There are 2 protein chains.
Amino acid sequence: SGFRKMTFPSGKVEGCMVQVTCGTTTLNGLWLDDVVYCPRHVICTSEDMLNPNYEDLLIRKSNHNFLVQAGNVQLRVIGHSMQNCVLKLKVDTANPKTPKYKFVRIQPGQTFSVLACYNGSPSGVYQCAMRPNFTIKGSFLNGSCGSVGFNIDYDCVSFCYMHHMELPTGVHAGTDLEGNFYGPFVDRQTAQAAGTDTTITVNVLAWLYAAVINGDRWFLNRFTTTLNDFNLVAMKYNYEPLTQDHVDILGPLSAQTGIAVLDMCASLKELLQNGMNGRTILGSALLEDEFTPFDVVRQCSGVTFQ
Amino acid sequence: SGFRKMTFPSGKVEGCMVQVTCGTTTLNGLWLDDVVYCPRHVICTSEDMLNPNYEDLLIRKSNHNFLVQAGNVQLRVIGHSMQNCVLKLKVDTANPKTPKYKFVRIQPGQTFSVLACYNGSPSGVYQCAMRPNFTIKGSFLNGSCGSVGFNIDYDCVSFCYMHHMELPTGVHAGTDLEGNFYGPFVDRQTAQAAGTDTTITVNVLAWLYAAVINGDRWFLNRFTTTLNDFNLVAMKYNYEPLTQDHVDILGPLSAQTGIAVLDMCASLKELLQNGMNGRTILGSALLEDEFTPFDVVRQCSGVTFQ
């Protein structure tokens, strides 16, 4: 038993983390096959980031202006191109540790593991979720740009995130591995703010099902509610509107534990209107929304992926 | 910026995770050089665990009764021995992925990363702390035995934990890599209970310093307190007695932020006597005690270890 925030084994990703140097700037890159992917603002200095013409700045750069280091080994750059907000440095040697991988644009609410890196060296890994406002609440200091988010299914590494910037509000924004920013953020140093960050309701119900499996049952009420009435309460407390697809996704969690989805929605409705009354659930005094229904089934059933 | 629960990159440990089979039982083992370390209750069935004579059960076993699998490769066992609560299976081939490692018996309050495994396959990694009652609050299902805890400094893998059992209370107990159980627990299926689990006070103050660095300052009071008076309040709310060594360890956190340790102890005293009043600190409504003062300096300064 037990339930904690888990990340995928980051071994397959460490073998792809490189250091990219371009002028006075250095950040991390992702080395898959003979292409190194890195944020495109490595070609900017601190003064260019106010309003950089990336196409113009990229013209002044040649292949030999990109210093890619894989540990102690240096990869000779033989081609550079940019799509959206990412660079593609074609290198001469392919990564011998390239795992089976995909580039996946995840949807909001879904989670992934983040391998934080500095100077191409992995520094730690933590679990994060794609907030409804397309931000993530990771932890990134200077030099962490280029760190990737990913999910590990079977043996395939599903890359989904690349960190790009810290917003003035303290949260983080980035792109998929094709360079497309999640949300309406751009890779500039301007007044950027994220919208209303609501709560992923389907994740909260999955986290509540994991509580029942683990022994916490004080919240299981003696009431019920319909999907329409529950969504009325959800909008008052800034929760994502629950759809029937969410109810269908919570099917196995409902079948494993015996509490119907709408029955758990009433328990969540009671928690939104009465609070926790000083109690805790899975060691937390708040309602957690960064566990997808798959994340719970992973941990409450023991799925491996080596 | 940002602050989250972080684990060390588990890559160096995945290359050491093997599967050990002995009869109908299968759990995980740690393969360093030409020795595989695994829990000693792999030689027991479900009925032996009430009161197993491990020396007697180990006599009935020979080298060829131990089936060690490293992925698809099988390691031929050429020698078996047990020290305390761990087995040592001498194998013919040394692990080509053995990192620089140590066997370290950590002290309570210190943290480590746990790589959960099933059938020798890594399944996920989460950060945990050695509670004052020598338990850990991980997450372990059947087949997770043999999973290790570790810390990564520089390039050296400091192994410190090996999971052994789920207590009836739902928490977990284990040994160091020399087989010595943390705490008064034994590797049997008997009525075992952990003592009073108190709060690691020095960790809470470090987590409060990380809050100040990250922008949370609502708890920084206009009072102060002495070490004696604070320890009086700490014992009322079941907190570890703060020593001068703890104050000395919080030195750099005090110097980086400007709030003295005793000044922060008054803010913590106010939080113990008044609660959070509905507010949160670093996204938590409770007081976190699973961040060592080193864990904060790791994350608030960007220390890498590849």
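Residue numbering for chain A follows Swiss-Prot; the residues present correspond to positions 3264-3569, in that order.
Determined via X-ray crystallography, 2.5 Å.
From the backbone N, Cα and C atoms, a Cβ is placed for every residue, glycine too.
According to Swiss-Prot, the feature active site, for 3CL-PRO activity maps to A:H3304. Here the Cβ of A:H3304 (active site, for 3CL-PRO activity) has 23 other Cβ atoms within 10 Å, regardless of which shown protein chain they belong to.
In the three-state DSSP assignment, the secondary structure recorded for A:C3408 (active site, nucleophile) is coil. The active site, nucleophile annotation in Swiss-Prot covers A:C3408 and rests on experimental evidence.
Every protein chain shown contributes to the tally, and the Cβ of A:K3353 (variant position) ends up with 16 other Cβ atoms within 10 Å. Listed in Swiss-Prot is the natural variant A:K3353 to R, annotated as follows: In strain: Beta/B.1.351.
For A:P3395 to H, Swiss-Prot lists a natural variant annotated as follows: In strain: Omicron/BA.1, Omicron/BA.2, Omicron/BA.2.12.1, Omicron/BA.2.75, Omicron/BA.4, Omicron/BA.5, Omicron/BQ.1.1, Omicron/XBB.1.5, Omicron/EG.5.1. The secondary structure of A:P3395 (variant position), as reduced to three states from DSSP, is coil rather than helix or strand. A 10 Å cutoff on Cβ-Cβ distances gives A:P3395 (variant position) a total of 20 other Cβ atoms nearby, all chains included.
Quoted from Swiss-Prot, the note on natural variant A:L3468 to V is: In strain: Zeta/P.2. Sequence-distant neighbours of A:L3468 (variant position): residues of the same chain at least 6 apart with a C-beta under 8 Å from its C-beta are A:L3505, A:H3509, A:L3513, A:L3516, A:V3524, A:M3527, A:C3528, A:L3531, A:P3556.
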* When distances run from the Cα of A:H3304 (active site, for 3CL-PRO activity) to each of the recorded positions A:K3353, A:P3395, A:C3408, the nearest one -> A:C3408
* **Rounded distance in angstrom between the Cα atoms of A:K3353 (variant position) and A:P3395 (variant position)** => 34
* Asked: Using a Cβ-Cβ cut-off under 8 angstroms and a sequence gap of six or more, which residues of the chain neighbour A:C3408 (active site, nucleophile)?
  -> A:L3290, A:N3291, A:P3302, A:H3304, A:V3305, A:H3426, A:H3427, A:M3428
